[PDB]
Amino acid sequence: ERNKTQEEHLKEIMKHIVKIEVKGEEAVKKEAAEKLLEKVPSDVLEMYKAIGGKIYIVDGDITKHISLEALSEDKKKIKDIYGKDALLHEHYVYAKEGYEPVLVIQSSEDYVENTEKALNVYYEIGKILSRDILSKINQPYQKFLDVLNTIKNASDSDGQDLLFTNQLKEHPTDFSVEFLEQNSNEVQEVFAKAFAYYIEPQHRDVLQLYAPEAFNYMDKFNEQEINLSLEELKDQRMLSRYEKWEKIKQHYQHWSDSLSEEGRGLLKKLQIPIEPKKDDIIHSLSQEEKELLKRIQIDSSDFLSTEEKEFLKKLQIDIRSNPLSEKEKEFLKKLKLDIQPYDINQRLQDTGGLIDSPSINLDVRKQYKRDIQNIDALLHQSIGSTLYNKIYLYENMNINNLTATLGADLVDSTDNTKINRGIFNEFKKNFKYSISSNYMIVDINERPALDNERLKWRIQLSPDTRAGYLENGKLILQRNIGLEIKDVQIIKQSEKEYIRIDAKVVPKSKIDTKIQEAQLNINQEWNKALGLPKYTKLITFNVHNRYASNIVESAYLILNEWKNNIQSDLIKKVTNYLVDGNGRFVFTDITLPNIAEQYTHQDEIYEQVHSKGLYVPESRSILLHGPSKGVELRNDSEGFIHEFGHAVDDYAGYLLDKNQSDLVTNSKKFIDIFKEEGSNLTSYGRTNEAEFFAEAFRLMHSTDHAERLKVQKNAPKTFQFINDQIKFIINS
Ligand SMILES: CSCC[C@H](NC(=O)[C@@H]1CCCN1C(=O)[C@H](Cc1ccc(O)cc1)NC(=O)CS)C(N)=O
Ligand SMILES: [Zn+2]
């Protein structure tokens, strides 16, 4: 746990790749050389072993020895760290660059008194790591680039002079990743100097004196973020890739060896959904329903995305202008709920583990349950084994299952292989913890991925964390896992650019609580700033998915802006109305049809809805999804306001005839406004007054004045009406 590693494990990596060849008195010669090589992180030494590279500690002219006499006068003038030109058979260290990694260092009595030589040695090692190893997993990259740039553009123009070459300094603009591609032979060069300085004790201080973050890179990279590379290296070698697999395969070679043909079938089913057969729908449709089905232009519906309709259409053909009808719509509304592929994992994602949620029929809600509790039981054997310590399992993901919003800009419009930097930062932003409430299907050895898949996880399991082994090298995890984003950086892999995410599994508790603890704080604040009972429940968090960390920190800004854009007077009045009926501000990431605040109030189920946000009079609560995008609505906040408008439309009306409560927009005066200008604002607004008012509103109180004007320019009377109830409510 401490000594057990570096000193006694080193000696092992010492005997294998560390080769000596002196002349006489075979003694202390191996000391300075063993001491010298000790100061370096043993883990880089193992990687050198990986790409297959031996080390030679000899005497005299190093070039006068076996492995290095091939290269001719072609390569004979090697430059040193500093830039001078020390020749080979006049030097003391070199490192062969080829499909047979070789590194030769001359002997010496004691590098203690000396310090500038060990430096060079350490520098060449650098070149090694920076050119023979990392070059095989696609580093240095964007993370290390970011540190080179900070170095060129800053206060002190001296730290540059310390690492930067006789040409990295001059380069006009910042170093673009594309640049790492054309001047690479130079970049690696630098990452090396930085290693040596950091490695060579006394020269370490100088680095922490004129090297801003350049030091902090090595500090981190050489103590904690190094393994995560030795690993990647290791996840490209064959025998090892399967070395590990069979090792795990074995640990479950008793579980997998005892499964009912109902068990395996349960696992597989989970892997691939199963769209319901035509024949079944038809027979179970009944008399008047089947008959109505015959004359219903499906394409005349708004809901029911392509996928669906183009399915319901096939029933009219096997059974053998724009305005539809609402008694007809009912039907399609019902079928929508029957033509859904039975998907276990997708079901859990929607309900967020809340499997007993009246979000679907009864006959089906109950199957998902039988199946689920059944899968949870098939998964009782924990990964934790006695054949391996940390286990890194990998998983590829589509950023859309995390944040639709950013997912629409995450890829760079012109070069689809690149990741738009800005977006990347707004994603990497408030991402500190992640929840998994469905069965995570991960791969034992990183395997490529699809297109929507640009996010590449890299999970560290808990020996506790129980899972299930799969034949194709994958593992099905237990549900309700607690992850913990430890580091997110951009990476290049196989001609492409992907987002690497590094998380550590931890009890859901650790995380489930961070959420409440926070939910608590955010209320133990927005009540003061509102004059409400400090022990009231205004804001509420409903979080159970992979992008949790953000569904909370975003709540803050959303309200933090909904405030800085409206008269605090209007707020207080309205939100007390909401508060008075147990109302709620729900920032959640489970299908909306799964929020108590909507289903405790719906007559029939096919009536429930799903969307970015929504306001319901009944519970007087604003519901806000998070992993989605409103018809082009850059910010989440916006939508939050569009819903507040509904709140306002409720209080006004209320204020009219105190008990026969009816939304303000159901006024004879408004419809006379919705009729005229009530169709010169938003494509949506064109729906119905109730919504128009909400659309109009949102704009009248947006962040972009640009949007505030148009409402007043194309929707005057409305700007009068809406801003009219305002001055009414503020007086109440
Ligand atoms: C169902 S997942 C989200 C889908 C997203 N949809 C929305 O934002 C839907 C589409 C129609 C309006 N949507 C709403 O969620 C609105 C909220 C809204 C408002 C304005 C806007 O530009 C976008 C969304 N809900 C309500 O008005 C119920 S109170 C989309 N890209 O189609
Ligand atoms: Zn609305």
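Chain A uses Swiss-Prot numbers throughout; the residues present, in order, are 60-379, 398-809.
So this one's X-ray crystallography, 3.5 Å, going by the header.
Backbone N, Cα and C atoms are what each Cβ position is placed from, and that goes for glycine too.
Record features (Swiss-Prot):
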type	residues	note
DOMAIN	70-282	domain 'ATLF-like 1'
MUTAGEN	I72 to A	Does not affect translocation into host cytoplasm
MUTAGEN	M73 to A	Impaired translocation into host cytoplasm
MUTAGEN	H75 to A	Impaired translocation into host cytoplasm
MUTAGEN	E183 to A	No effect on PA-binding ability
MUTAGEN	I184 to A	Loss of ability to bind to PA
MUTAGEN	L221 to A	No effect on PA-binding ability and fully toxic
DOMAIN	609-804	domain 'ATLF-like 2'
BINDING	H719, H723, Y761, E768	Zn(2+) binding site
MUTAGEN	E720 to C or D	Loss of activity. No effect on zinc binding
ACT_SITE	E720	active site, proton acceptor
For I72 (mutagenesis position), the number of other Cβ atoms found within 10 Å of its own Cβ: 16
Close-lying mutagenesis positions around ligand 2 among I72, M73, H75, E183, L221, where CB distance stays under 6 Å: none
Listed mutagenesis positions among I72, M73, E183, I184, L221, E720 whose Cα sits within 10 Å of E768 (Zn(2+) binding site): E720
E720 (mutagenesis position) and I184 (mutagenesis position), Cα-Cα, nearest whole angstrom: 61
Inter-residue C-alpha distance, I72 (mutagenesis position) and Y761 (Zn(2+) binding site) (nearest angstrom): 67
Entries of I72, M73, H75, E183, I184, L221 (mutagenesis positions) sitting next to ligand 1, with Cβ under 6 Å as the cut-off: none
Position of peak Cβ density within 10 Å, selected from the recorded positions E183, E720, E768: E720
Site with most surrounding Cβ atoms, counting all protein chains shown within 10 Å, from the recorded positions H75, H719, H723: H719
Sequence-distant neighbours of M73 (mutagenesis position) in its chain (C-beta under 8 A, six or more apart): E93, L96
For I184 (mutagenesis position), the number of other Cβ atoms found within 10 Å of its own Cβ: 25
Long-range Cβ environment of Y761 (Zn(2+) binding site), under 8 Å and at least 6 residues apart: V708, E768, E772
Distance [Cα-Cα, Å, rounded] between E183 (mutagenesis position) and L221 (mutagenesis position): 17
Cα-Cα distance linking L221 (mutagenesis position) and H723 (Zn(2+) binding site), given in Å to the nearest integer: 61
DSSP-derived structure type at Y761 (Zn(2+) binding site), helix or strand or else coil: coil
Through-space Cα separation in Å, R379-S398, 18-residue segment unmodelled: 24
